[PDB]
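Trainee: After the C-alpha cells below, expect a handful of questions from me.
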Number of protein chains: 12
Amino acid sequence: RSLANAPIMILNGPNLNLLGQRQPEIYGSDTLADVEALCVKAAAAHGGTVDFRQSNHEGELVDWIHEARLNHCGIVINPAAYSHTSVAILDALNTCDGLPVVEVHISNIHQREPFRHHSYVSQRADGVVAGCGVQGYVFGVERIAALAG
Amino acid sequence: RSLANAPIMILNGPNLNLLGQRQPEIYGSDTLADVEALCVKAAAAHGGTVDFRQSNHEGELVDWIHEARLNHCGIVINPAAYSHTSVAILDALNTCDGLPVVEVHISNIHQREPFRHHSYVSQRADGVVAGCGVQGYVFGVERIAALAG
Amino acid sequence: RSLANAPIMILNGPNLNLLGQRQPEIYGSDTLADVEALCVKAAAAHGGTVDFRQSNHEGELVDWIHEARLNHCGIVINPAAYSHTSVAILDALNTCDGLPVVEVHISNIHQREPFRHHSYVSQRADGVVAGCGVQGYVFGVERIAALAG
Amino acid sequence: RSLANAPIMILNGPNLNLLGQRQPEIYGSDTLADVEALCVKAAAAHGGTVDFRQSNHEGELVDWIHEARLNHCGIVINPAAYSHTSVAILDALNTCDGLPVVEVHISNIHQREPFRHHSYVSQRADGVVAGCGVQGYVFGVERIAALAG
Amino acid sequence: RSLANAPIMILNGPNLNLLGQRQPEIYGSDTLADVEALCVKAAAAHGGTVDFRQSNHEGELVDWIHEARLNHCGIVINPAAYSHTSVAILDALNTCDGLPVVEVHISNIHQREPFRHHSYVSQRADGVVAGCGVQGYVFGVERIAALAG
Amino acid sequence: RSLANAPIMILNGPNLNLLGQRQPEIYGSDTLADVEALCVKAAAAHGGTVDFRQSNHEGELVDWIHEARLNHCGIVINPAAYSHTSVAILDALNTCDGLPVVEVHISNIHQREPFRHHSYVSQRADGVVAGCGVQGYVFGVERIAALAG
Amino acid sequence: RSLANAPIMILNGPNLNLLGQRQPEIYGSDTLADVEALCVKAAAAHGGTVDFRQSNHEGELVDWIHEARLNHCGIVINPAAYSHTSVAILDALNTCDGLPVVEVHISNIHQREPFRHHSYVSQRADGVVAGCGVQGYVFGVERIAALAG
Amino acid sequence: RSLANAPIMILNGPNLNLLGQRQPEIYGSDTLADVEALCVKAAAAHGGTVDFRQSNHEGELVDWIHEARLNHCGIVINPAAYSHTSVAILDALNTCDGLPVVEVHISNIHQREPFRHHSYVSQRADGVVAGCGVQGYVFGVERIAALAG
Amino acid sequence: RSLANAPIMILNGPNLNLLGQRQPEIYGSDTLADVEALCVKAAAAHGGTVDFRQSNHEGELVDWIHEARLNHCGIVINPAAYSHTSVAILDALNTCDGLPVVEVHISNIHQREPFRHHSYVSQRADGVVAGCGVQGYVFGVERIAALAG
Amino acid sequence: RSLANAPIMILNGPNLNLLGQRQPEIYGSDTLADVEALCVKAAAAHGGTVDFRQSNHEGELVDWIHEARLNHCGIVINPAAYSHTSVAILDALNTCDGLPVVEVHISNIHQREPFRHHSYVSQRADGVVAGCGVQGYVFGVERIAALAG
Amino acid sequence: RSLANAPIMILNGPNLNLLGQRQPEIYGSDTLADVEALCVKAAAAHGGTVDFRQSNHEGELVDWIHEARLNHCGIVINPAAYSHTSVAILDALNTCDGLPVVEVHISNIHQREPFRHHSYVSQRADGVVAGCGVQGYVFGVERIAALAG
Amino acid sequence: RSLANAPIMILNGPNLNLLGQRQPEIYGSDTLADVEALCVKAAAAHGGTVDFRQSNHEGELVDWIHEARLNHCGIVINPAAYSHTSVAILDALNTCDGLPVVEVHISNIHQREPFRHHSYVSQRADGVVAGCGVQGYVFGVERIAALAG
Ligand SMILES: O=C(O)[C@]1(O)C=C(c2cccc(Sc3ccccc3)c2)[C@@H](O)[C@H](O)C1
Ligand SMILES: O=C(O)[C@]1(O)C=C(c2cccc(Sc3ccccc3)c2)[C@@H](O)[C@H](O)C1
Ligand SMILES: O=C(O)[C@]1(O)C=C(c2cccc(Sc3ccccc3)c2)[C@@H](O)[C@H](O)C1
Ligand SMILES: O=C(O)[C@]1(O)C=C(c2cccc(Sc3ccccc3)c2)[C@@H](O)[C@H](O)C1
Ligand SMILES: O=C(O)[C@]1(O)C=C(c2cccc(Sc3ccccc3)c2)[C@@H](O)[C@H](O)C1
Ligand SMILES: O=C(O)[C@]1(O)C=C(c2cccc(Sc3ccccc3)c2)[C@@H](O)[C@H](O)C1
Ligand SMILES: O=C(O)[C@]1(O)C=C(c2cccc(Sc3ccccc3)c2)[C@@H](O)[C@H](O)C1
Ligand SMILES: O=C(O)[C@]1(O)C=C(c2cccc(Sc3ccccc3)c2)[C@@H](O)[C@H](O)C1
Ligand SMILES: O=C(O)[C@]1(O)C=C(c2cccc(Sc3ccccc3)c2)[C@@H](O)[C@H](O)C1
Ligand SMILES: O=C(O)[C@]1(O)C=C(c2cccc(Sc3ccccc3)c2)[C@@H](O)[C@H](O)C1
C-alpha cells in the first residue's frame, strides 16, 4: 500500500491512555489525543492519514498488526511495556513482509531501569526512535512516508 | 481516599479462580471465594469495604488498576504468574501516584523455581508479603487500613 | 477422560492463524486450516476427535486450559510465542493433574534466536516435539492417544 | 508447643539498635524499644508473650535461634544485613523442625540496592514480610499466632 | 538414498544398553531390545528398515554417523549423555548434508538437571522429540518416513 | 543558544568518510558529502545552520564536543564505533549541561552484532535514532531545532 | 610442630553443636561428642592428640586458627556455613604458612543447594573432604598425621 | 555386595598412566603402579580386594562402570579430565543404584584453573576427596570398606 | 566534631593483628603496632589524636562504628576480609551521617583474587585508598583532617 | 631516576581540562590549573618537581607514559574515562618495569555507574586512590616521594 | 628431539577424514590426503619428516600425544571439535614438557558459533593458527622447525 | 591488485615501538626494527614489498587502514591492545572488501589475562596467528602472498 491509498496504523500499548497525567518530567504533559492530533497533522503534511489506537492487551495489539499488514501502509508502534516482554508482538511484526515499521518510545529507555534497556520490537522495527518525546511519533510518521512512496 | 469512602481494590491474576482444587501442600485448601470472604471480614474490622476481583488477562488487570486509580483507597494484588512477567502491571501501579499497594503471595516464591524469585510488581508494591498463605491478603488489607486512614 | 469419551484440546498461540502465508521454509505451506485437518485425521485413526482452537491472547489460552482440565482428554499445544514469555500458560497447565499434555513446535526453536531456545511450557508439558513440521501435531495426537488409554 | 505456653522469640540483626535516629523516610520514626512495644501489644492481642532481642553478632543470633528451638514457640526475625550474607543464620533456622518462622523487612528490600534483593533467610522462613514498616512485625506475630496453634 | 532402498540408522549413546534395569519412573520398563523392536515395527509400517546400534563411545558414534551419510536414508539418534557434551557428534551430523536426522530423548530434558537442558545435536537435528518415552523413537522413524519418502 | 544565534554541530565518528562506498544494503548509497547536504537543507528548513564534521580520532571528537559546548546550540552525533567503546565521548557529552544532544545511527544497531546493541552515548543523548538511515540525521536536526526553540 | 609435640586442632563451625538431633539422612546420628571421640581415637591411632572445639562465631573461629598456628601441628576444619561466606577464615588460614589444613564436609556439598558448592576454605586448605560422613574427620586426622610426622 | 565377596573397582582416567614423571609439585612422584600398590594395601587391611584400571577412553570407563555395577562392591574413581567434561560417566554411575562411589582427585581442583573447579562425577559420588595426594585413594578405599559393610 | 575534640577512629579488620608476621612481599614488615604509631603521628601533625582498634569479629566492629558515631571526628577503616563480605559494616557506616569515612587497603586489591576486587565498604566510604602500603592509613588520617577541619 | 634527579610525570585524561567548570558536588570547584599548583606545591614539600599534563587522546597519553618511562621519577595518573576503557594505557604503564605508578580518581568511582567501577589501570598502578577529591593527587605525589626518594 | 632425528606428529581430530567432501566455502576444496601431502612437503623443506594421523576418538588422540611425547620433535594439531570439549587432550598436551605444540584450525573459529570461540588446547599450544586455510598447517610445520631447530 | 602491484600494509598498534626492551620471555628480544627487517625479507621471498608502520593511535591505524583499502595488496596487523577494545579498527577492516587481512599476536593471548582472550579484529581478519612469536608476521606475510598473488 501507499500513503495515498491507505492509512499509517499508529499503535499504542499499555498505560498510554493515561499519558499526560503524570511524570511529565519523563513523558511531558501532552495527552494521548494530543499525540494522535500530532499524527494526523504529521500524515496530512505528507498526503496520508493515520489510524490511531491504544490497548492494554497484547493479543489485540497483535490482532491490529494482523489488520495493518493487510490494510495499512505502515506502522508506527509504541509497544510501551510490551516493548520489553512481548515476543508475540515481535512475531506479529515479523509476518509484516516489507510493510515498514517504526518503534517509538517517548522516554529514552537506555537511561532508565535495566529491564527497560532491551526491546523485542527493535528486532523487526526498521527504525527506532527514543527520547524524542511525542515528536518521535512525528518522526515515525515522516519515516513511514519516506519509505512507503 | 479513606477506608470509609471507598473499597480496597483486591485483584487476582491467572489461575487463581482455581484456588482450592489442587496442590494443598503449597497453596492450601481455601478457595478464592473463601479468600474473598476473609478480605470482606478484615476490611470491615477497620471501617472498610473491598472490590475483590480475579482475571487471567494481563490487560484487564491493567484496565482495573486504571479503575482503582480513581475509585479506591488502595490495592491488594496477588499478580500470580504475572508477577514474574508483567512489566505492564508494574507500569500500571506506577501511574497510581500516592496510593498504597500491597503485593501478596500465598507461597514463599523465594523457596521455589528461580523465575518465581523475581516480581516486577515488588518494584512498586509498597509492601510485599509472601508465603503467609491466604492470611497474607489479610495483612494486605490490614496494611492498606494502616496507610489509608 | 479417555479418547473415545472426550476430545483432545488443540491449542495454538499467537500469529498461527496466519501460517502458510509466508516464510514457509521455516513453517511449511500448510494453513492453520490444513493443520486442523491433519489433526481431525490423526485423532480419528485412534478413535478420537479434537477441539481445535487458536488465540492471540494469553488469558484466552489460560481460559481454554481451564476448560480442557474439565472437559477433555488431553492437550496438544503450540504456544507459539508464549512458550517463551508465559509463566501464566505454564501455571495453567500445572493445574492439570494427570492430564496428558504435549508441547508442539513446527520449527526447531533450538536453532533459532537465542531467546526462543527456552520454553516455559516445557517445564510441565509431558512431551515436546520440535522441528518435526506440522507433522509434530500428528505426533502430538499420537502421544495423547497412547496416554489417554 | 502452643502460643499459650512459650514466648515467641523476636530477633533483630545488626544496626537495628539505632532504628529511629535516621532515614525515617526508609525505616520510620519508631525506635526498637517502640517496635518491641508493638510486639508485646501484638502478641497479647493473641494470647501470647514475646522474648525480644537485638544483636550485631552473627553468631549470637545463631545462638539465640538454637535457644528458641527448645524454648520458644515461634520466631519473628529481621536479620537486617545478615539477611544478604548469613548462611549461618539460614542453617540455624534450618535445624528448626516444625517451628514457624516469619522473616521481617521494614523496608522493601526489592526496591533498594541489588545486593539487598536476596535474603538467605528467605530460603527457610515460612512467611517473608517486607516494606510493611514496623507494622511488618505485627504481621510476623499474627502469623506465628496463627500457626503456633 | 531413499526409504525404499536403505535402512534407517538408529544410534543410541552411552548407557542406553541398560535402559530398563532401573529408574522406570523416568525411562519406562522397556529394554534396548524392546525399543529396537518397536523401531522394527514403525519402520515397516511406513515401508522401511532399520540399522539399530548402541555405543558408549563418542568416537564410534561419529564413526557410525559417517557411515549413515553414505549407507543409510537417515538418522534417529538418542545421544544420551553426549547430547549435552558432544560437539564432535554435532559436527558429524553437520557432514550429513541433506540427510534427515531426528534427535530423541526418552525423558523430558527440560524438566531435569539444568545441564541437561542444552543439546549440541539439537543444533543440527531437523526434528527433536523429547519426553515422549520410547514412543519418541516411533515418531522419529515416522518423520524419517515422511522426509525420506 | 538557538539555531538563530548558533550552528548545530553535527559530529561524525570513524569510517563515516567512506559512507556510501560498499554494503549499500546496510548504510546505503548516499555519501558523507550527500549526508551533510541533507543536514544543510534540514537545518535551513528550521531557521538554522550546521557545523558538520567527521573524525576517526576519539580524542578529537571529544575536543569537538567541547567547542560546541561553548559555541553551538546543539549536537547531533553519529559516534559510529565509538558509540560502543567510548567512555571519553559520553563524559564529553556530560560536560554539555543544558545542551540538547541527539544520537543517530544509520542502521538499526539492535538488529546487528550483539556488541553493537549497547551505546555509551545513549546514557546522555536526550534522544537516539537508529535504522532510519540518513533520514535519521534529519530527525536529529528536527529534534535539535525543536528543543532549541 | 609434630603430633608428638603438639595437638591437631579440630575446628567446627556453626550449628554443628546440634549435630545428632536431626536430619540424619544427610548428617547422620553421631553427635558432636561422638565426633570428638571419633577424632581422639584416630589421632591416638596414628600417634597424636586433638584440641577439638566448636563455635557459631566467625571471629572466634579466626582467633582459634591463630592459636593453632603457634601451638598446634595441623588444622582439620568443618567451617559449616562459614565455608561459603567467610573470607576471614580463608585469610586466617593463609596466615598459617606450611601449617597443614584439611577441610571437612560431613555432606557432599556438590549435591546440595548451589550456594553450597563453593568454599572459600577450599582455596587454601591443603586437602578438602566432602560427603564422607563423620568419617571424613578421621581422614583429615589421618592426613595431618601423614603430613606432620 | 560386601567387601568379603567382590573386589573394589579402582578407575583412573586419562593421562594418569604417566603419573609420577612431572609436576611432582602437583601430583607427586608415586606412579600408577605405586598408587595401585597403596590400594592393594588399603583394601587388604579392611578385608578386601581391588580391581585397578586406567583408560584414556571415556566410553571404556563407562563399560567398566557398567561392569562394577554387577561384579564389584564399589567404585573409587579418579576421572581425571573427564570429571569436568563427562556427563556420560556421571550417568554410568547414576545407574548403579545403592553402590558406594567415592571420587578422588590427587590435586586440590579448587586451587587450580576455574575449568577444574567443577566435576560432573561429584553429583553422584557419595564422597569426594580432593587435595589429599595419592593418600586420597586410601581414604576412598576406607570409605568404601566402611560402606560395603 | 573536629580533630580538636574527638579522636579519629581507626578500625582494623580481621587478621591484621598478625600484620608484619608474613608475606611482607604483599603487606610489608611493619607490624600493626608500627601502623598505629604511624597513625598517632599523622594525627599529631594535624592537631589530632587517634583511637586505634583491631578486631576479628564482624560484630564488635559494628559496635565500634556505633561508638565512633557519637564520639569521634571521622573513621579510617581497613575492613580487611570484611570489605568483601560484610553488608553490616557497610550499614553500620551508613549510620554515621556526614561523618568522614576513608577506607584503606594495604595491598592493591584490584590485582588479587577476583573475590578481593569488590568492597561493600567502598559504597559508603567517602574515599578509598589501596596499594599504598601502610602509608595509606596516613593518607586516611590526612583526608579526615582535611574534612573534620 | 629519582625525585632529586627527575620530575614526577603527572598525567590527566579526557575532559579534565574542564575541571571546576561544572558539577562541583561531584568533582569540586578547583580547576586543573588549581590542581597543578597543588602538585607543584605537594612535590616541593617533599624534595621534588612535577611535569603536569592533560590530554583527551588515548595515544598521546601513551606517548607521554613512554616518555616518563625514560625521563621522570614516577607517574601519578588520573586516566579519567580511559581508566575504564584503555588496555593500551595499562599496557603502556606495564612497560615501566620498576617505576612507581599511582592511580587517582577524584570521585569515588565505586559509588557511581557500574561501568566506572573497574579500571584497567588498577591492574598495574601500584597505588590507587579514589574519593579523596583533588587531595588524592597530593597523596599520589606523597606516594611517589616515599617510593622514589 | 630435532627435525633431523624425529618426525613432527600431526594429529587430526574428529570428522576431518571428510575434509574435501563438503562446505569448501568454509573448509576448502582439498582433502586430508591433500593436507597430509602439504605437511610432508613443508617438513621436507626444513629437512624434517611428519607422521600424519586422523582420529574421531578422543582417548586415541590422547594415546598418540603420549606417543608423540617420546618419539617426535613437535606436535601440530587440528583437534577440530575436541578443541572445544577436551580438557583431556589439553592435559595430554600438558604432559609434554619442552615439546613444541602448534594448534591449527582451518576455519576462523572466532567467526563461528560462539561455542567455537574457545579451545582448551590453546591454553597449552605454544602457537595457534586459525582460518588461514590448509595453509595454517604449513605455518605449524614451519614453527615446529623454528623451535625444534 | 596483486603482490606484484602493491606493498603489503603492515600495521603495528600501541606500545610495539618498544619491542625488545622488556618481556623477552613473552615477546622476544627482537626490536620493532628487527621485526620490520623480517617482514621485508618475508615479502621479497614471495616477490613482494612491505609498507611497515607503527602507531599508538587508534584513529591513525584507522586512517592507515583506509589508505590500504586504496593502495596496498593486504594487511598484516598486530593490533596490540586495540585488539581488545577497538570496534573502530574492526569497522576499519570491515570496510576492506576482498582485501586479505591477517591478525598477529606475538604472545598467545589465550594463555594470558582473560580480557586478552577476546579481540574484535578477529571477527574480520581472515586469519589470526598467535603465540608464534614474530615468526607470526612471516606467516602473516606468507598468507597474504598466497591470497594476494
Ligand atoms: O518511554 C516510553 O515511550 C515507554 O515505551 C513507555 C512506557 C510507559 C511506562 C509507564 C507509563 C506509561 S503511560 C503514561 C505516561 C505518562 C503518564 C501517565 C501514563 C508508559 C514503558 O512501558 C516503556 O518502558 C517506555
Ligand atoms: O528493611 C529492613 O528491615 C532491612 O532488613 C534492614 C536493614 C538495615 C540497614 C541499615 C541500618 C538498619 S537499622 C536502622 C535503620 C534506620 C535508622 C537507624 C538504624 C537496618 C538492611 O540490612 C536490610 O538490607 C533491610
Ligand atoms: O532421555 C534421554 O533419552 C536422554 O538422552 C537419556 C539420558 C540418560 C541418563 C542416564 C542414563 C541413561 S541410560 C539408562 C536408562 C534407564 C536405566 C538405566 C540406564 C540415559 C541422558 O543421558 C540424557 O540427558 C537424556
Ligand atoms: O549504523 C550506524 O550509524 C553505525 O554507527 C555505523 C557504523 C559503521 C560501520 C562500518 C562503517 C561505517 S562508516 C561507513 C559506512 C558505509 C561505507 C563505508 C563506511 C560505520 C558502526 O560503527 C555502528 O555500529 C553503526
Ligand atoms: O556437611 C557439612 O559438614 C557442612 O559443613 C555443614 C553444614 C550444615 C548446615 C546446617 C546444619 C549443620 S550442623 C547440624 C546438622 C544436623 C543437625 C543439627 C545441626 C551443618 C553446611 O553449612 C555446609 O554446607 C556443609
Ligand atoms: O588431581 C587429580 O587427580 C586430577 O583428577 C588429575 C588431572 C591430571 C592432569 C594432567 C595430568 C594428569 S596425570 C599426570 C600427573 C603427573 C605427570 C604426568 C601426568 C592428571 C586433572 O585432569 C584433574 O582435574 C585433576
Ligand atoms: O590489603 C589489605 O589491606 C586488605 O584490606 C587486607 C587483607 C588481608 C589478608 C590476609 C591477611 C591480612 S593481615 C595479616 C598480614 C600478614 C600476616 C598476618 C596477617 C590482611 C585482605 O583480606 C583484603 O583483601 C585487603
Ligand atoms: O573520578 C574521576 O576522577 C574520574 O577519573 C573522572 C571522570 C570524569 C568524568 C567527567 C568529567 C571529568 S572532568 C570535568 C570535571 C568538572 C567539570 C568538567 C569536566 C572527569 C571519569 O571519566 C572517571 O570515571 C572518574
Ligand atoms: O576450522 C577448523 O579447523 C575446526 O577445527 C574444524 C571443525 C570441523 C567440524 C566439522 C567437520 C570438519 S571437517 C569436514 C570438512 C568438510 C567436509 C566434511 C568434513 C571440521 C570444527 O570441529 C572446529 O570447531 C573448527
Ligand atoms: O602479543 C601481542 O602481540 C599483543 O598483540 C601485544 C600486546 C602488548 C602489550 C603491552 C606491550 C606491548 S609491546 C611491548 C612488548 C614487550 C616489550 C615492550 C613493548 C604489546 C598486548 O596488548 C596484546 O594483548 C597482545
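Chain L uses Swiss-Prot numbers throughout; the residues present, in order, are 3-151.
Using the three backbone atoms N, Cα and C, a Cβ is placed for every residue, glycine included.
Feature list, courtesy of Swiss-Prot:
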type     : residues                                    : note
MUTAGEN  : L:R24 to Q                                  : Reduces kcat 3100-fold. Reduces KM for 3-dehydroquinate 8-fold
MUTAGEN  : L:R24 to A                                  : Reduces kcat 30000-fold. Reduces KM for 3-dehydroquinate 6-fold
MUTAGEN  : L:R24 to K                                  : Reduces kcat 2700-fold. Reduces KM for 3-dehydroquinate 4-fold
ACT_SITE : L:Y29                                       : active site, proton acceptor
BINDING  : L:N80, L:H86, L:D93, L:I108, L:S109, L:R118 : substrate binding site
ACT_SITE : L:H107                                      : active site, proton donor
Trainee: Just checking the binding-site residues L:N80, L:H86, L:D93, L:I108, L:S109, L:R118: which sit within 10 A of L:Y29 (active site, proton acceptor), CA to CA?
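Mentor: Taking L:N80, L:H86, L:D93, L:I108, L:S109, L:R118 one by one, the ones whose Cα falls within 10 Å of L:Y29 (active site, proton acceptor) are L:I108, L:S109.
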Trainee: Counting Cβ neighbours within 10 Å across all chains shown, tell me which of the recorded positions L:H107, L:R118 comes out on top.
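Mentor: Within the set of recorded positions, the most crowded position is L:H107.
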Trainee: Provide, as an integer number of angstrom, the distance between the C-alpha atoms of L:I108 (substrate binding site) and L:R24 (mutagenesis position).
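Mentor: Counting only the Cα atoms, the answer is 14 Å.
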Trainee: Highest CB neighbour count within 10 A among the recorded positions L:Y29, L:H86, L:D93?
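Mentor: Result of the Cβ crowding comparison: L:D93.
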Trainee: Rounded to a whole angstrom, what is the largest C-alpha distance between any two of the residues L:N80, L:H86, L:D93, L:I108, L:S109, L:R118 that the record assigns to substrate?
Mentor: 24
Trainee: Output the one of L:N80, L:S109 that, of all these binding-site residues, has the highest number of other Cβ atoms within 10 Å of its Cβ.
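Mentor: In terms of Cβ crowding, the pick is L:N80.
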Trainee: Measure from each Cβ of the recorded positions L:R24, L:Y29, L:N80, L:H86, L:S109 to the Cβ atoms of chain J, and list in sequence order the residues where some distance is under 8 Å, or 'none'.
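Mentor: From L:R24, L:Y29, L:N80, L:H86, L:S109, the ones near chain J are L:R24, L:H86.
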Trainee: If you measure L:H107 (active site, proton donor) to L:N80 (substrate binding site) at Cα, how many Å is it?
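Mentor: Counting only the Cα atoms, the answer is 6 Å.
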Trainee: Please report the Cα separation of L:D93 (substrate binding site) and L:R24 (mutagenesis position) in Å, rounded to an integer.
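Mentor: L:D93 (substrate binding site) and L:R24 (mutagenesis position) have their Cα atoms 32 Å apart.
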Trainee: Round to a whole number and give the Cα-to-Cα distance in Å for the pair L:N80 (substrate binding site) and L:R24 (mutagenesis position).
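Mentor: Between the Cα atoms of L:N80 (substrate binding site) and L:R24 (mutagenesis position), the distance comes to 18 Å.
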Trainee: Could you tell me which of the binding-site residues L:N80, L:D93, L:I108 have their C-beta within a distance under 6 angstroms of some atom of ligand 10?
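Mentor: Cβ < 6 Å from ligand 10, in sequence order: L:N80, L:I108.
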Trainee: Could you round the CA separation between L:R118 (substrate binding site) and L:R24 (mutagenesis position) to a whole angstrom and send it over?
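Mentor: L:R24 (mutagenesis position) has its Cα 19 Å from the Cα of L:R118 (substrate binding site).
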Trainee: Could you tell me the C-alpha distance between L:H86 (substrate binding site) and L:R24 (mutagenesis position) in angstrom, no decimals?
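Mentor: Between the alpha carbons of L:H86 (substrate binding site) and L:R24 (mutagenesis position) there are 21 Å.
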Trainee: Whose Cβ, among the recorded positions L:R24, L:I108, has more other Cβ atoms within 10 Å than any of the rest?
Mentor: L:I108
Trainee: Of L:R24, L:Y29, L:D93, L:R118, which recorded positions come close to ligand 4, meaning Cβ under 6 Å from one of its atoms?
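Mentor: List returned for ligand 4: L:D93.
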Trainee: Helix, strand or coil for L:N80 (substrate binding site)? Use DSSP.
Mentor: strand
Trainee: Roughly how many angstrom lie between the C-alpha atoms of L:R24 (mutagenesis position) and L:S109 (substrate binding site)?
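Mentor: Between the alpha carbons of L:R24 (mutagenesis position) and L:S109 (substrate binding site) there are 13 Å.
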